[PDB]
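J.: Got a structure here, written out as structure tokens. Questions coming.
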Amino acid sequence: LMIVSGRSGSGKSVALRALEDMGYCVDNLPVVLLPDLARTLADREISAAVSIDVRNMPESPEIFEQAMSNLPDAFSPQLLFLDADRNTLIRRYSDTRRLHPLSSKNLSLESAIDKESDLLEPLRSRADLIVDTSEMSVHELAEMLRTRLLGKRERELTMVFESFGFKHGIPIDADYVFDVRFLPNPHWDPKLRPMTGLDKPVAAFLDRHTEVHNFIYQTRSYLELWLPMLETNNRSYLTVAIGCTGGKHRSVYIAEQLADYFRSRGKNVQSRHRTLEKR
Amino acid sequence: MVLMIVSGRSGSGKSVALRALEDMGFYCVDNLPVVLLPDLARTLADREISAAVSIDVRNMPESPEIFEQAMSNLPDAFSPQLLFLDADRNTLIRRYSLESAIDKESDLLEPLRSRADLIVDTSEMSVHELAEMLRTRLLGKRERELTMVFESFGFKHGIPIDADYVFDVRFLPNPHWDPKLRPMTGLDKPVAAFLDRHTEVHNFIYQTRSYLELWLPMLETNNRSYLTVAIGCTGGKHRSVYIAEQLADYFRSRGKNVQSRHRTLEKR
Amino acid sequence: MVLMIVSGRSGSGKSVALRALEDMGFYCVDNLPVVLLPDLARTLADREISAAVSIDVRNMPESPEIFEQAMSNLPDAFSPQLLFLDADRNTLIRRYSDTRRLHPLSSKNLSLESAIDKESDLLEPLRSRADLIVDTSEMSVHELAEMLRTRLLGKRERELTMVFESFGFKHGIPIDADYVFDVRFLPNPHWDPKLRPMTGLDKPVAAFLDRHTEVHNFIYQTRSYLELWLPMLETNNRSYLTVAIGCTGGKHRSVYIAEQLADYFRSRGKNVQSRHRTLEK
RNA sequence: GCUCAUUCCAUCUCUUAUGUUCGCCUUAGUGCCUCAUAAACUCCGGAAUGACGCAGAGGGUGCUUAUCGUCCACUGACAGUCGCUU
């Protein structure tokens, strides 16, 4: 069961028209009637498409989650939330229509949008997948809806940090590559040179140098930032290639600490120290 | 510390100079009146950061004896330096009465050119000319020098055989959606525009430029002869190209040497 | 004379404003530290010209009271009239990428967005003193300035002087009317023949008009609709603002409603130099 | 610059017939005049711009291609420590 909700003007309509091709485009139903409708569609035995908005929102989400309670299990619900900025929102809604709540309330075109946002927010908090429509025009919005809605693997997006070395060339599975050369070479110490990347003494040497911390952290800020956008798309293995030349001292420790951090954030992480692998 | 100061006829583009020094981290208070410099500089000692200023006919004193007197007043730690500028009279008009205003004003400015630590002829100048001139002028010259190479590759064809840093730009809005765009490539102003609108593009271009900028100095040390950043779309015609270009131009402005390479387009 | 202070959320077109003012003639000052400014005022007193200064995140102290006491030290009682620009996060970011340096709030500040958001509150103290709050959300790199030139070419002394005039269709319409509204469709107690010659301003007529509710709905909606023109009121460039409502003869109905609106905005506190001039003559 | 459809500033003014009912008069007058059905013109205290020419005045036009979006993994290179030898 597909759920298409969001601030008006964010383009629910075009999504529906494309949702009918994906599936059961049906709109403007009191959510209460939904579960029985699902009972009916069980005969249809084909995925569905239900649209809810400020006009179709009963302004009492207790009822909403009540309808969520008696949900036939045949269809698994997913909250798809279109959203965008106020100004654009007004622009598009300037298309011939009439914001229903604004009747009687007479909120300024900007003021009802403000009202509606919070109004529907209950769902939005529980909204499963979000998509901006900040600036995609209706024709641009049509192709963008087609690419993501087809989520075949709605399972996870595994991280995998591959620690490599340059002398044996960039790993072919690399999606990103962050050199690390200019960091303080542990080589300087002859004692540490035989010791491998995982051996605590080198971890100490690296720990001694704060610059290392600065790099890890700033790199954690760089990814996390550009991350969620990626996580939405239908990827199966996002990877980050980290490499000194040696691929035995620096890149080891880096990839290790990063893996730790992101595991902390709960994204499953896979370590791979290409050179240390038995090949 | 430093108290760089500026001069030259109007239209010489002193603002660019100010922009450059700001780029170096030199704080600027352009067009402050002459007299107030000393206590300001005291404040700036409390900033503990080298900075610079400008001067104009507007800031030009009637009696420069006061100028040099207070110029003495400034605390030692902030070393003052004076730059003067010159170009062709009409050359200045392109950036800009129109002969005599300048002539009398030049008499006003003449004491400075006499006092100028450096004088440049900016008649054929350019931002990059000025930026490099400045970098060597103040930061000094290192025979060690980078040459950033920005390559736009297509993940189909493969990651460049040589590449220090690479960035996937698959998530950013795809010009591909509009069919009238499919043929046109990254350097056709249609698509350039089309991206320019979608903010996310600007967001990324920034954050990336910031990441590099932060790790760029260390790399300068150790006399690296090249640093290559390669930016990849799937096909490498639309997104990666645009990003490579703009992202280059920023670093060009900061004056480091740069070289673009649209690997997919250069195939044919 | 006057010393204008220019400011706004980072990269909100501020630079353009300074371009504008220097084009006007206000002495140009960029990014001076807050402290010495009053001394500069003293200096300018010699020049006998207005001045222009910027204050934004760059020259923004952490302590609030700094610019407060600085404003206190202002000499010559020169009117310290502030100016302020603003636009939305997305607009700002799209505008802050002018090959410009970092938001000086790059002290491990997560993202341009995050730093710029906190900027607002950081900069909030300024918002208090605000002789204008013009927005640049709509303008372009070159077009924005055009709008800005328009701006500030005005006298506040010409404060809005709101008006309501009720008139009759029987002879015409006030020629200078800013807005115009027919209301005859509102209930007309012509049924009461005693009210028919009786002046509308009389309480019995007002009570008879009050007897109906459609009038109250109308006025509530109309008064609320007028309040959406507050930005238009800010862009006055006009000595007095007029409002046109006309009955057939004006005296029948329009008066009491104009009275109610006069009450509404006099209640809002607006200047109400109202006149139902066409009524008596 | 010259001179002008322009721009944004200019202080600037009135009407016939429609039927009707109530406020009032002429004493019929078809009215003085409230309500009320439609039809019907103008006009100078600022600051920008385009319109020619002053002044510079030395390739174009139409339509035939572009297949390149997602997603999944074989992977490469002759130019100090020591683990060594004969």
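The numbers used for chain B are those of Swiss-Prot, and the residues that appear cover 1-96, 111-282, in sequence.
Method on record in the header is electron microscopy, 4.0 Å.
Cβ coordinates come from backbone N, Cα and C, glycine included.
Not my notes, these are from Swiss-Prot:
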BINDING   B:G8, B:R9, B:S10, B:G11, B:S12, B:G13, B:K14, B:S15  ATP binding site
BINDING   B:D56, B:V57, B:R58, B:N59  GTP binding site
MUTAGEN   B:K270 to A  Lack of activity. Does not bind GlmY and GlmZ; when associated with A-281; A-282 and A-283
MUTAGEN   B:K281 to A  Lack of activity. Does not bind GlmY and GlmZ; when associated with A-270; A-282 and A-283
MUTAGEN   B:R282 to A  Lack of activity. Does not bind GlmY and GlmZ; when associated with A-270; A-281 and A-283
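Tell me about the surroundings of these features in the structure.
T.: Long-range neighbours of B:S10 (ATP binding site) (same chain, six or more residues apart, CB within less than 8 Å of its CB): B:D56, B:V57, B:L92, B:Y96, B:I116, B:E119.
According to DSSP, B:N59 (GTP binding site) sits in a coil region rather than a helix or strand.
Long-range Cβ proximity for B:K270 (mutagenesis position), meaning a same-chain Cβ under 8 A and a gap of 6 or more residues, is found for B:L160, B:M162, B:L230. DSSP assigns B:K270 (mutagenesis position) to coil in the three-state reduction, placing it in neither a helix nor a strand.
Listed in sequence order, the same-chain residues six or more apart from B:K281 (mutagenesis position) with CB atoms under 8 A from its CB number zero; the list is none. The secondary structure of B:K281 (mutagenesis position), as reduced to three states from DSSP, is helical.
Within the same chain, no residue at least six positions away from B:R282 (mutagenesis position) has a Cβ under 8 Å of its Cβ.
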J.: Cβ within 8 angstroms of the Cβ centroid of B:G8, B:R9, B:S10, B:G11, B:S12, B:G13, B:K14, B:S15: which residues besides those meet this for the ATP site?
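T.: So the extra residues in range turn out to be B:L85, B:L92, B:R95.
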J.: Let me spell it out: for each of the binding-site residues (B:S15, B:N59), count the other Cβ atoms within 10 Å of that residue's Cβ, using every protein chain shown. Which one has the most?
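T.: The residue with the most neighbouring Cβ atoms within 10 Å is B:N59.
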J.: Where B:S15 (ATP binding site) and B:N59 (GTP binding site) are concerned, what is their Cα separation in Å, rounded?
T.: 15
J.: What's the CA-CA gap between B:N59 (GTP binding site) and B:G8 (ATP binding site) in angstrom, rounded?
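T.: Taking the Cα atoms only, B:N59 (GTP binding site) lies 13 Å from B:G8 (ATP binding site).
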J.: Looking at Cβ-Cβ distances, which residues of the chain lie under 8 angstroms from B:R9 (ATP binding site) while being 6 or more apart from it?
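T.: Listed in sequence order: B:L85, B:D86, B:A87, B:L92, B:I116, B:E119, B:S120, B:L123.
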J.: Three states by DSSP: which one describes B:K14 (ATP binding site)?
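T.: Looking at the DSSP assignment, B:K14 (ATP binding site) belongs to a helix.
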J.: Enter the number of other CB atoms within 10 angstroms of the CB of B:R58 (GTP binding site).
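T.: For B:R58 (GTP binding site), the count of other Cβ atoms within 10 Å is 15.
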J.: Can you tell me how many other Cβ atoms are located within 10 Å of the Cβ belonging to B:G11 (ATP binding site)?
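T.: Other Cβ atoms found within 10 Å: 17.
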J.: Applying an 8 Å Cβ threshold (strictly under) against chain C, tell me which of the binding-site residues B:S12, B:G13, B:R58 fall inside, in sequence order.
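T.: Checking chain C against the binding-site residues, the residues within range (Cβ-Cβ under 8 Å) are B:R58.
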